[PDB]
Amino acid sequence: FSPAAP
Amino acid sequence: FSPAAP
Amino acid sequence: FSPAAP
Amino acid sequence: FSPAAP
Amino acid sequence: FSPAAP
Amino acid sequence: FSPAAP
Amino acid sequence: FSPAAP
Amino acid sequence: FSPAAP
Amino acid sequence: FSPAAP
Amino acid sequence: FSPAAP
Amino acid sequence: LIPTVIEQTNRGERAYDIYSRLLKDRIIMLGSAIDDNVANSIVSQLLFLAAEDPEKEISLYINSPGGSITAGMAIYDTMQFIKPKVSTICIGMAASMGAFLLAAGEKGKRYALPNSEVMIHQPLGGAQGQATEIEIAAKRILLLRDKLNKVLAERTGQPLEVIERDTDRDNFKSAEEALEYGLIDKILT
Amino acid sequence: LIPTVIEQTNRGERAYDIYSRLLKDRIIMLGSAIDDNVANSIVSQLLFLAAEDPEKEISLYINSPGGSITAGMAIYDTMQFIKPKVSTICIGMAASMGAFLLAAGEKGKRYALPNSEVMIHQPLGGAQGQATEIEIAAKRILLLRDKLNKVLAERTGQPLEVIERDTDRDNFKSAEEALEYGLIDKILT
Amino acid sequence: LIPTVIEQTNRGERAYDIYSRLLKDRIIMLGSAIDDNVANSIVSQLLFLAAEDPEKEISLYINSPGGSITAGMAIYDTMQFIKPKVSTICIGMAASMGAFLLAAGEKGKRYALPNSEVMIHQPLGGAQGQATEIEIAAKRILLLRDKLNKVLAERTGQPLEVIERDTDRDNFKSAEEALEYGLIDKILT
Amino acid sequence: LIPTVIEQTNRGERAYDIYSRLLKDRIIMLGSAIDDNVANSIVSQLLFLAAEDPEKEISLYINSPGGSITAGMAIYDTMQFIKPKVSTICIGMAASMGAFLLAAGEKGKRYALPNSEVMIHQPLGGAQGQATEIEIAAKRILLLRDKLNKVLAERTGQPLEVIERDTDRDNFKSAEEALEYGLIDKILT
Amino acid sequence: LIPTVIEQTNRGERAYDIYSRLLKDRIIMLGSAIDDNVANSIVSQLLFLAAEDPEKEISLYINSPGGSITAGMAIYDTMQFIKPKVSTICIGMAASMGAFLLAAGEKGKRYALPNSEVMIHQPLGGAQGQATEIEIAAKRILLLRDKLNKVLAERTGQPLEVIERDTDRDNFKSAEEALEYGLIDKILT
Amino acid sequence: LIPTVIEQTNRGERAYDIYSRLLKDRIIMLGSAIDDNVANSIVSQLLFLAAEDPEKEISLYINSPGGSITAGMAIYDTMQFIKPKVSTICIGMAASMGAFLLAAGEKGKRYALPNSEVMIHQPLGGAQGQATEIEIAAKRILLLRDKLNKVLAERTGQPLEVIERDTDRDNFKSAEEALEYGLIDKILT
Amino acid sequence: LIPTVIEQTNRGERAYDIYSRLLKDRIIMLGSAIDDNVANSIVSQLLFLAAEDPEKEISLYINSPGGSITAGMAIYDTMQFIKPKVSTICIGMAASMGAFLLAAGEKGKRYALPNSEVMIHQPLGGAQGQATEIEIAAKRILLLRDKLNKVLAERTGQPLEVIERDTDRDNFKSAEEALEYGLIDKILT
Amino acid sequence: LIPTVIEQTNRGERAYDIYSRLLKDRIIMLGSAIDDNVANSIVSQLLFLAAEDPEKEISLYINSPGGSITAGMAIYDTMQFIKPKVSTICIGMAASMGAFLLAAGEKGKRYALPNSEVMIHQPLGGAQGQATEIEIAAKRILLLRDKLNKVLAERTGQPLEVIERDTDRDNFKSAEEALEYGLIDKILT
Amino acid sequence: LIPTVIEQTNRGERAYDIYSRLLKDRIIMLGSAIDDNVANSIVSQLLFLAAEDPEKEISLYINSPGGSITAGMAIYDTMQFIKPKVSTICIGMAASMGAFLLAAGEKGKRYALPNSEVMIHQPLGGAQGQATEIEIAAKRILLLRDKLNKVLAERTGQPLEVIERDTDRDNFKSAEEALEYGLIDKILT
Amino acid sequence: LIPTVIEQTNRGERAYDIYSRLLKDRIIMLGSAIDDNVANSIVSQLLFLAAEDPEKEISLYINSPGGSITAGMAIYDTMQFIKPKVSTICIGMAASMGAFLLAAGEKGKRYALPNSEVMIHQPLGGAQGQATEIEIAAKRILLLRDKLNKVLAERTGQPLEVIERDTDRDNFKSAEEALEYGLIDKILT
């Protein structure tokens, strides 16, 4: 789950 | 059961 | 059971 | 339980 | 059972 | 069990 | 299951 | 768990 | 178990 | 467990 | 929940159960699977009845899905020892050993209702252990097999080689086929 | 469901069960597996009967698939202590210990019906623990084995080396073979 | 199925069970494993009997495979409190605690039948928890072990170091070996 | 199988059980584990006895392996409400709560047999749920713990800090050590 | 094993059980968990007693670990319908619904023994199904919760917002704290 | 017993299972009851696929008899977070929560086979404890009930008061009725 | 049935499972009930990851219905010992102890999806034995209760007397109410 | 947990289990109860070994508590069909059928360790049904009994009337008594 | 489901499990209840590690709810035989025997995390049989009790009469109280 | 979960389990209850090791709670047949048969750790059937009892009448008492 976790 | 047993 | 027991 | 109930 | 108990 | 209870 | 899913 | 075990 | 089986 | 078993 | 009954001879108001009011009229019921506890009661009823009046008829009123072998012979012999005459009636069903007793009644007194059933088959059994404990059980059960078929031949009338062949299996019969086979003498109407 | 009965001596209308009406005629029934609860009742019946009239015969009417060892000897000794004479009758079956009592009757009074069975075999047992607890049980059971076969030899008549060999196993017998072996004296007709 | 009996003193027709007809003749039976429910009945029978006639003999008629420890002492003390004299008889078997009572009878009245058995062994037990709850149970059971062997030594006659050694195990005995060991005084014939 | 008894006051032939013949002599037995069904019967026996003759002694005859806490206090209070005097006797055993009643008798009437046992220990319990349901149970059980030890101190005589320390565990006692601890007053011979 | 009793009015020798001898003195016991079978008997005892003499006091003698909700109100209404006055006494314990009846007695007659316990808590329940079957049960149980707390407020004296807060949980009480809370009026000595 | 397959890109002889050969073609299967272990795998498949090529279609291929509520929303949110477009196909069956995902596909890509079934019903549940623990569960489940019906109204097109009424029960639907209700867009031929 | 994946760095054709392909991207999953076997694996994953590159972010990806207390603190301390920074994300559910870890992330990195749930309640427990073994457990569990609420107050921001009152029960929360309570910092879109 | 082994012929590093490293040296183990699944593997090992080199010795290494009858003869015939010579060794135990194979080895090659045991007994069995299904089983088992004792007589040397008498029972033997009975030829040192 | 890891020394792509990658860094985990199967593996890990480099530190990483007594000493002696130095760390919990090993580390290397727990109590046990088999078990368990408390006194520093008194029960401790009691030397931050 | 290990001789990267890396150093473990499946593996390990190098020492590393009798002698004889020398070491425990092997090592090589235990007791058993099947088992078990005590006398040094008396029971021993009894030769430090 990126941007931002990764 | 009579006549005849009794 | 007689004669003879009784 | 008397006196007083009976 | 007598003689002797009774 | 008497004497003495009864 | 294509055409069209794939 | 180092420093210091290792 | 040899000598002699093998 | 050596010296001496091995 | 079997009801009670009231009876008045001279004094009056003596209350019985319903199964003990029939035994006062020389009737015995047999409505369960034959075990050793049931037979010890029937054996004691017959002897009590044959002590007050030794010349008076008795009835048996069978309806049973069979049971043991020893207990049935314990009754077949007691029926032949006593002085009075016994008569047998089928009600609904007469299985493995009930049919050995229905045929054991007095010649001329063996009745049955129009819609009944009669079954005859060879004994069951069981065995377990080692080879020497099986050769013994298999030798006992065959002597029983050959003992019953020697009684049925003289009670019914048929020869023996027909009884050895007919059973072999479960063989059901009605009340009209049995009147020809020889198990009974009359049908009630 | 064992019925009731009505009896009238002088006053009349006294109601018994059917097993207590026989005990008024000096009869005892034995129709179960021998345990410790059954034997304490038989031991108490014999002593009650031997107190009213100490010179009157008693009967025992055996039909049992055996049981314990101690309880059977508890009856074999009580039969020999009392003054009156006891007589024994086989009905259907007489297994392990019932046959030790059927032969224990009075010489000349040991009857049996024509189609009966008699079985005799050596004791069973069990043991468990460590090597010192087994050497004890295996020493007790053999003394029992040698105690019963010393009684049967004098009751029947046969020598001892025949009783040690004959049993060894389950050995069934009819009512005619036993009359020769020596277990009984007469057959009823 | 224990029968009933009829008895006629002056009026007549009073019907007892068979175990309550003996208690009218000062007899007590003990034919079960000793628990707390059985002992509360025996303790209440002895006190009832010792109230009508305080100078008349009583009997106990033992046949039991043992049981608890507390309940047995509850009877051993009640037998010594009362005024009358108690006599004991073995019938078939006398296990763990029945043998502690058979020896507790009056000196000169301790009978037994010719073919009986007598067993004596040390107590059993059980324990569980933590190291401080086991040191307590193992301290209680040894005091019981040392309490019973101090009674048997004075009842029989033997020294104490012989009783500590003889038991150790299951030790069976007949009726003739016990007459020498000291547990009994006479054999019935 | 607890026997029956016959009693004859003026008319005669009235038949009791053996536990109801003692209650006619102002005796109560307690031979089971204390539950709520047993206590409701004892509470009803005491009140019935204290209505015919309000000045006559009563006995209790304890032998029990303990039980509940509430039911025991339900009896400890009823013994103190009534007018007559109660006396207590140990027979074999007196466990957790039986010993709280044996000490609750009248000063000068608390007997015991020579070979008996007396045990005292702190309560057991149980709890489950969430952190707020445990803080409540653990607060109730300690108040009970501090309630019983305040009664024993005044009944026996010992200070309180000795009772808090002595129990802590299972602590068995004989009939001679208890005579010094203060639980009883005399021993029977 | 609850004993029997003998009573002699004019003729004499009429034998009751011990629970039916109290009901002759206008006493009712309640010593079990409240179900529907127990309440139908209590409801029938009250109406029988209020028919012979409609102006005479009654007692209830509670000791119960609670039970149903409907059965308790079935008694709370019957106590208010009849003409006589009812009095309540706690013995040992008074749990969930026993405490709703102990407070329902007549103002001035609500007793208790010195060492007793009183507990009050809100109802339990259960529900299962789909979302529409739960919204109904959760609506019924709250109406019961608000029905009982409106009765306790007027019986005791306390306001309502105190009863909603005090219970919330299991809340135990002694016999002296309840005398201040308002559940009872006197303590027996 | 699901077979293996061999595939040869450039080097050749790389052996897959059959479910991992489809995932190389951007396909995900869902053929079980939805639990927490199954959803953590699907959530990890979608994120892996959306990392190599963030602009490429994905498929889901539903056939399930429903399951939990939380796990289904854990997938409904992950499908909306990522960049690519997801398409849904029914195969045989689409029960409680499979139908909440079949409608959650992209507008214009929601297919189904001609002989399929679609079911929609309101949540189930359960509750137990005391009156305060039920008012909470019954408040949570209704918020879920009102959360799902606010999503279906905007996905399908129908107003809300129709969705509250239509379900209420088990409501089955074919592939042609759903094309009018609004759950899907096309049927395959 | 969790699939396999193929990956090609330089040489190519290295086949992983799907859970080990994420750990190569510094991701840890937690999708089960917390026991002692699960925590020993998570504790060993964190230390392995913090050895290659000690300055690189880590993620945790929670979805769990809670579990033990000790194992959760075993992770809460390991997260604070190491040098790198950890970030937490809720997926579907975050029960008893998952919510103690979701708040334990780094200030500014605590995410959650729009439709999620967060629950907080006080510990459960159990106890059994005697009165001295319960006073200990009830003293331990309260120290845990007071230890966790001292951490939540500083992580969230709220005072302590609010945390003691708010929980008391099961208290569910959405993703928008928690953003105000203080458990998280942002919501993903 | 049976270990692995590494072996290096020319190339090296080929890893076997420990039971397959012996089969490369022409050894077969038999360490289980003989069923039908075990015999089909032994029958397939012998034929594989007798195909590479048809003139090379084989060993069998028995230790078994017996089993079926058919499976043992399935091996006794395969040992006699093939060309090579088989040799047998006892290790610990050789029960019912293991002893029928230990004697079936080649004359001059039948070894045993100094502290071993050898048992021989007659077959067990079972039967159930009706009188015609038992006469068949009891006829089959005796033919097996007479088939095995005709093989042992020629293998050992003893006459037949000695084998019929000796077994009859469980008969244990050591390694020195068997050397005289004829079951083996030598003892290892 | 414990993941795999890839490692590249010189050649690269060697795949371990995660528990065998730590053992390459001289770490041993202990995360289960101590039985005999677990100890035989730990004993074999220590000896393998002390053969490559006999002068290099080792770690143990305890988290266990205790277990047997023999297996713990089997490790306490192996730690003292070898040449290298061992260091111990608590993670979450250290129960009955884990705390006997945590104190057995090298003086100056015994660490613990800030929120941990340490428990010490006396052994449990069990016994059953007769009076002579209990006096033996109760003599063995006390020697173990006196053996462990002689080791703890010299490891910690406290006198012996304090260790006999302190345990007696379950006694929980934190990481700061133990630093004063003497079980550990430092706390990690 | 027993780990793996990597080993590099010349080529490198050969991966063993941890129990097969010791067997490459001529070590055998025995850490289970002795059955027939375990002994067939140990018997096959010894023969494999004695084929590569017939002059090299072997070790056995015992820790076992005993087991069968036959399987232990199957190992005691194989240890004496082979050419190399075997040495034995106790680790934690050495029960019923492990102590028969610990003493069977070579004179001068029998070690033990300082805190170990050694137990010796006489065999257990079981028997059931009829009186002739018990006299056989009770004759076999005593020959085993007299066979083991003739080996221990020559291995240790003590006379035989001391071994018959010492065991009789469970007899525990430490590592210093056994050095005097004669079971071992040295203690490790």
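Residue numbering for chain T follows Swiss-Prot, covering 3-191 in order.
Determined via electron microscopy, 3.1 Å.
Positions of Cβ are set from backbone N, Cα and C atoms, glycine also.
Taken straight from Swiss-Prot:
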- T:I20 to C or S: Protein no longer oligomerizes, loss of protease activity (MUTAGEN)
- T:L25 to S: Protein no longer oligomerizes, loss of protease activity (MUTAGEN)
- T:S46 to C: Has peptidase but not protease activity, activated by ADEP antibiotics (MUTAGEN)
- T:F50 to S: Protein no longer oligomerizes, loss of protease activity, activated by ADEP antibiotics (MUTAGEN)
- T:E54 to R: Has peptidase but not protease activity, activated by ADEP antibiotics (MUTAGEN)
- T:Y63 to W: Has peptidase but not protease activity (MUTAGEN)
- T:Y63 to A: Has peptidase but not protease activity, partially activated by ADEP antibiotics (MUTAGEN)
- T:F83 to A: Has peptidase but not protease activity (MUTAGEN)
- T:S98: active site, nucleophile (ACT_SITE)
- T:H123: active site (ACT_SITE)
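Structure with Swiss-Prot features highlighted.
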{"residue": "T:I20", "record": "mutagenesis position", "CB count, 10 Å": "16"}
{"residue": "T:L25", "record": "mutagenesis position", "CB count, 10 Å": "18"}
{"residue": "T:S46", "record": "mutagenesis position", "CB count, 10 Å": "21"}
{"residue": "T:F50", "record": "mutagenesis position", "CB count, 10 Å": "16"}
{"residue": "T:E54", "record": "mutagenesis position", "CB count, 10 Å": "8"}
{"residue": "T:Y63", "record": "mutagenesis position", "CB count, 10 Å": "20"}
{"residue": "T:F83", "record": "mutagenesis position", "CB count, 10 Å": "14"}
{"residue": "T:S98", "record": "active site, nucleophile", "CB count, 10 Å": "21"}
{"residue": "T:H123", "record": "active site", "CB count, 10 Å": "16"}
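Checked against T:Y63 (mutagenesis position) by C-alpha proximity, the recorded positions T:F50, T:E54, T:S98 yield T:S98 as the nearest. Taking the C-alpha positions, the distance from T:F50 (mutagenesis position) to T:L25 (mutagenesis position) comes to 10 Å.
Cα distances from T:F83 (mutagenesis position) to the recorded positions T:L25, T:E54, T:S98 are smallest for T:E54.
Here is what falls inside 10 Å of the CA of T:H123 (active site) among the recorded positions T:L25, T:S46, T:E54, T:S98: T:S98. If you compare Cα positions, T:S46 (mutagenesis position) sits closest to T:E54 out of the recorded positions T:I20, T:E54, T:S98.
The secondary structure of T:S46 (mutagenesis position), as reduced to three states from DSSP, is helical. Cα separation, T:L25 (mutagenesis position) to T:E54 (mutagenesis position), rounded: 13 Å. DSSP classifies T:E54 (mutagenesis position) as helix under the three-state reduction.
Note: the CA-CA distance between T:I20 (mutagenesis position) and the residue listed as 'active site, nucleophile' rounds to 28 Å. You'll find the Cα of the residue listed as 'active site, nucleophile' roughly 33 Å from the Cα of T:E54 (mutagenesis position).
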